[PDB]
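Asker: Once you've had a glance at the structure underneath, I'll fire off some questions.
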There are 6 protein chains.
Amino acid sequence: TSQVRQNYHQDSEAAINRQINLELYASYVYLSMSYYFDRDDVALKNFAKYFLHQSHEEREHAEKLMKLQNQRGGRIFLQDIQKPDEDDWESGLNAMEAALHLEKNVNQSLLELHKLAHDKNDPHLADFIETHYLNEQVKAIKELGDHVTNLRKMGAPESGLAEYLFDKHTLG
Amino acid sequence: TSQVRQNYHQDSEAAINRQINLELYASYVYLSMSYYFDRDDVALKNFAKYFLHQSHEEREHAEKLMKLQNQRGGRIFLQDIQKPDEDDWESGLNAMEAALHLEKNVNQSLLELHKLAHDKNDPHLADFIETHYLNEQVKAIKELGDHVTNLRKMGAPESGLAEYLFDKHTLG
Amino acid sequence: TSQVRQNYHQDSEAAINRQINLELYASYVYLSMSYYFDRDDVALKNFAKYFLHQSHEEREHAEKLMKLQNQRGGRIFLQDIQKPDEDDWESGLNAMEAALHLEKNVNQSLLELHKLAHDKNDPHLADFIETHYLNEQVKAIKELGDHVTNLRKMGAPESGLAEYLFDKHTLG
Amino acid sequence: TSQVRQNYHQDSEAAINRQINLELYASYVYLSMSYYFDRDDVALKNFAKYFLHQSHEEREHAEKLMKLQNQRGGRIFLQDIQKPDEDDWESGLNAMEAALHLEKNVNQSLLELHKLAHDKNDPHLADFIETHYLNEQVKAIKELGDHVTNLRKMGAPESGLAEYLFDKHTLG
Amino acid sequence: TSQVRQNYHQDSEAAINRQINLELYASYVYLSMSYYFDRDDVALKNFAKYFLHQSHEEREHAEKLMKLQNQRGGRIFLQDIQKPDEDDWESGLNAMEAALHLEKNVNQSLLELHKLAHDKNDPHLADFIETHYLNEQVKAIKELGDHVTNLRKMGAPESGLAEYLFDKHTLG
Amino acid sequence: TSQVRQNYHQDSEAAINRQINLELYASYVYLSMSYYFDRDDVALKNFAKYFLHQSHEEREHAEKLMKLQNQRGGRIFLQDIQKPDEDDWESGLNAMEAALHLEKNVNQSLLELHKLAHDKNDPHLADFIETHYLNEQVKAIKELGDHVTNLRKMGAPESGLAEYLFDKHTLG
Ligand SMILES: [Ca+2]
Ligand SMILES: [Ca+2]
Ligand SMILES: [Ca+2]
Ligand SMILES: [Ca+2]
Ligand SMILES: [Ca+2]
Ligand SMILES: [Ca+2]
Ligand SMILES: [Ca+2]
Ligand SMILES: [Ca+2]
Ligand SMILES: [Ca+2]
Ligand SMILES: [Ca+2]
Ligand SMILES: [Ca+2]
Ligand SMILES: [Ca+2]
Ligand SMILES: [Ca+2]
Ligand SMILES: [Ca+2]
Ligand SMILES: [Co+2]
Ligand SMILES: [Co+2]
Ligand SMILES: [Co+2]
Ligand SMILES: [Co+2]
Ligand SMILES: [Co+2]
Ligand SMILES: [Co+2]
Ligand SMILES: [Co+2]
Ligand SMILES: [Co+2]
Ligand SMILES: [Co+2]
Ligand SMILES: [Co+2]
Ligand SMILES: [Co+2]
Ligand SMILES: [Co+2]
Ligand SMILES: [Co+2]
Ligand SMILES: [Co+2]
Ligand SMILES: [Co+2]
Ligand SMILES: [Co+2]
Ligand SMILES: [Co+2]
Ligand SMILES: [Co+2]
Ligand SMILES: [Co+2]
Ligand SMILES: [Co+2]
């Protein structure tokens, strides 16, 4: 056993490793969306910038869990990062909807992680999740919902003008 | 259902709306106390400033809960703001005692809100309450208790000199 | 009687207390509109900012009347602040129309207040209303009319693009 | 009963007083280690500085619990601060191991305190512990483990050169 | 024997260790007084600040003796720090009187230490005491006497107004 | 066909997608090495920093190829990022040797890519590889060889002192 390990259940350690993979997976999904909007036949560079920024932030989420794993004396076991479920994200509105779905999935995993930590009476892990992950997810989800709402109201994805104007005035 | 709503029980949504009303109500009570001390026959302008500042802070408390409600995809339903239980707050000491009683009442409502959130396994809401409301209430209550203690020890409310000197050296 | 009270009719004192309530009521209506536009399924953040600013200004209007009441030696009697007549304000254009209707109602109350002051030969109160309230209302009404006109001309509320572009270029 | 006391169980109050003593005790242990390394026949001044800094921080931990006790309307009852279990700490590596053991003991006491607070439904106290104590302990423990690991790998305590070089390059 | 030890009698070494304990004990007494005045039912925050500052200075006194012990090649042996003789210090005036009594007790111990050093012909130790401790004690005692005198003259402890005004104008 | 596509062979497009995956894979290998050195039982924080920096740079390498793919009108097809071939990298020296092996493997893939581009008479792609990738690889390989050489000469991995001193003076 690790000399630092204290009050850290094997189930929590394993769930942290799963969450690490999920954060890396979200990073990769966002990377894919980013460069979809960089295509010459899509050409929405603030959509591309927006999702590249999300990609880098998801990598930060993963690295902070990796630090946590070592902080608590657990051991990191990395798994493959699955490639995303689409190569072509169809439209700005469709991508924002896919991102919203993704962030809710990550949120559900964080909430189960918090439930596990509390069930094992690991208040340090529960507050780590509460402090660094839960409100970030709520804000992320709310922002994505706002974007989806505006794109739909503007007439996307039918209206190429809607996405162009959203790219310029909201994401730019 | 809201596209952002996740792990957010109908009971929590309703309790948030009640808390919104209570924060607006505290704001109004403090507004009333403020301008009581602005009367020409009371004339304690640092008591007036102190409670006006409390009034504005309580409005901030309310707006942050309103933001939370929308963040979680609940729906805000406002209710009347009841006028306070006094028009004339009698003295500086009496007002500070009324405020202490008020802040303990708001604190009890926040603690029941936290209990509800935990009972519904809503760690985001529980930590929101813990992070932004619980210690603010404890500090508020301790400060009011300190003020009450000093006013009593100085001889208030009998001693008009006591309240005047407290207004100058503590609240000014 | 108050030691400061001079040339201040009981009817004026009572009308000031009514106006205080109306200003607090306008503040609450604007607060409600603000957070309607903060909903994830409405998502017009400059509409939300615009009405939050109106809400804070209406609170200032109320506090200045409260100061006036004490300045003249009248006594403040607060009443409940009624909750607004809608929970859901439907659209940016509908909200601006509701605000226009509200500001005309507040203006009519101020004009009756001025008429009362003049009928009681209270030139200090009449000029207080003229100086701090009447032109502010005229400017408020003109601004709201301008906004309504532009929203209608742009195609609101049918056109979700109209409100989005107005939010960005006029209110942002 | 204290006029500020709310939702604060007698068991929590007593456990806070015990924790106060333990924080003061850790401060004293670190003070002792500090001046052991200041001996002319030990002479590791960055080890001495490192543990003096820990000593002062543990005193801060204690004072913040004392403030908390008064914030919640409990009453501070101080007990003797026991002198440490060694007068001579043998080596840099041995001291770091003793510190690691100490910080895990303080951590176990904080975790039992958190469990008590949650069992008494005192979310303010639980979040106080989570916010100000739990991650500080995890970081402290991880740092001490790192130091122990490097000292062992360098050949301490046999190798006087190892401790000297660690003192210079890690602690200096 | 220590390689640095020169002209340093075993009796002086032992008396230094006793003085170390007494300085740590004074620090703890002052810590206790400090947080007594932080109680919501005492609430004199400049009394609290004044004694917290004394507490930190007494810790400095102790650390400088610990440095001296090592400087002269003696060996530090720490003893328990006894908890103070009161939990409740009754009033500002009573605390200042207890502090005055304490500082005279520390002064008597320093004067016996100086007498011992001179009797063992240890001019370095005698001048260390003279230079760093004796005038500090005389100034401390004179200051405490001044405070006691003013509190008594103002009508403390009967007069809660006296202590409040002293806290504001002398200690603040 | 893409409206921008010119002189860009299907084989080059496919090889670019393979290289994208390899750069992402190198990034992940370095991420794994980084947090291996962050373990409490390894504890070489400049080794950890060194490989984290390599990880971020490899992600930049990948993103620049993704930009290139779109610049030339090819289409990005992402594949899984395989997890690295070790979970535990044994020692600083072993990790540096694994990195050296990795960078030579990436270099061999870049050289085959350049050969392909030249065989298809794609001078833009050949010079892209020459300009942004080939010398970076040569410098990377030379640096890793230097590090390996110094670690071996210092006595790593047997000598825990060697890796500690290298971490401090070369990587820090
Ligand atoms: Ca796969
Ligand atoms: Ca697929
Ligand atoms: Ca009513
Ligand atoms: Ca009533
Ligand atoms: Ca009503
Ligand atoms: Ca209605
Ligand atoms: Ca005029
Ligand atoms: Ca003992
Ligand atoms: Ca012993
Ligand atoms: Ca928390
Ligand atoms: Ca004892
Ligand atoms: Ca006793
Ligand atoms: Ca695989
Ligand atoms: Ca394998
Ligand atoms: Co464990
Ligand atoms: Co995100
Ligand atoms: Co994430
Ligand atoms: Co529970
Ligand atoms: Co739900
Ligand atoms: Co308050
Ligand atoms: Co509040
Ligand atoms: Co009159
Ligand atoms: Co207005
Ligand atoms: Co108004
Ligand atoms: Co209680
Ligand atoms: Co510590
Ligand atoms: Co501590
Ligand atoms: Co000697
Ligand atoms: Co002193
Ligand atoms: Co002293
Ligand atoms: Co071609
Ligand atoms: Co590289
Ligand atoms: Co590369
Ligand atoms: Co050729």
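The numbers used for chain D are those of Swiss-Prot, and the residues that appear cover 6-177, in sequence.
Placed from the backbone N, Cα and C atoms, the Cβ positions cover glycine too.
The following feature annotations were taken from Swiss-Prot:
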- D:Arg23 to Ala: Abrogates interaction with NCOA4. Fails to localize to punctate lysosomal structures (MUTAGEN)
- D:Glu28 to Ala: Reduces iron binding and oxidation rate; when associated with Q-87 (MUTAGEN)
- D:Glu28, D:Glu63, D:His66: Fe cation 1 binding site (BINDING)
- D:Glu63, D:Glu108, D:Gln142: Fe cation 2 binding site (BINDING)
- D:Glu108 to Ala: No effect on iron binding but the oxidation rate is severely reduced; when associated with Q-87 (MUTAGEN)
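A description of the local structural setting of each listed feature is requested, covering burial, neighbours and distances.
Answerer: Long-range Cβ contacts of D:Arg23 (mutagenesis position) within its own chain (separation 6+, distance under 8 Å): D:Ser114.
The Cβ neighbour count for D:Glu28 (mutagenesis position), using a 10 Å radius over every protein chain in view, is 25. In three-state terms derived from DSSP, D:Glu28 (mutagenesis position) belongs to a helical segment.
For D:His66 (Fe cation 1 binding site), the Cβ neighbour count at a 10 Å cut-off comes to 22, with all displayed protein chains included. DSSP gives D:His66 (Fe cation 1 binding site) a helix state.
DSSP gives D:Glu108 (mutagenesis position) a helix state. Long-range Cβ proximity for D:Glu108 (mutagenesis position), meaning a same-chain Cβ under 8 A and a gap of 6 or more residues, is found for D:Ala31, D:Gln142, D:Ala145, D:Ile146, D:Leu149.
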Asker: What is the separation, in Å, between the Cα atoms of D:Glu63 (Fe cation 1 binding site) and D:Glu28 (mutagenesis position)?
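Answerer: Here the two Cα atoms lie 6 Å apart.
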Asker: Would you count the other CB atoms within 10 A of the CB of D:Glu63 (Fe cation 1 binding site), including those on all shown protein chains?
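Answerer: That number is 24.
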Asker: Give the number of CB atoms, excluding that of D:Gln142 (Fe cation 2 binding site) itself, located within 10 Å of its CB.
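Answerer: Around D:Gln142 (Fe cation 2 binding site), other Cβ atoms within 10 Å: 21.
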Asker: Using the Cβ center of D:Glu63, D:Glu108, D:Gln142 as the Fe cation 2 site position, which other residues in that chain lie within 8 Å, going by their Cβ?
Answerer: D:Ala31, D:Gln59, D:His66, D:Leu107, D:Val111, D:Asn112, D:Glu141, D:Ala145, D:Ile146
Asker: How far is it from D:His66 (Fe cation 1 binding site) to D:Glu28 (mutagenesis position), counting Cα to Cα, in Å?
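Answerer: Cα of D:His66 (Fe cation 1 binding site) to Cα of D:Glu28 (mutagenesis position) measures 6 Å after rounding.
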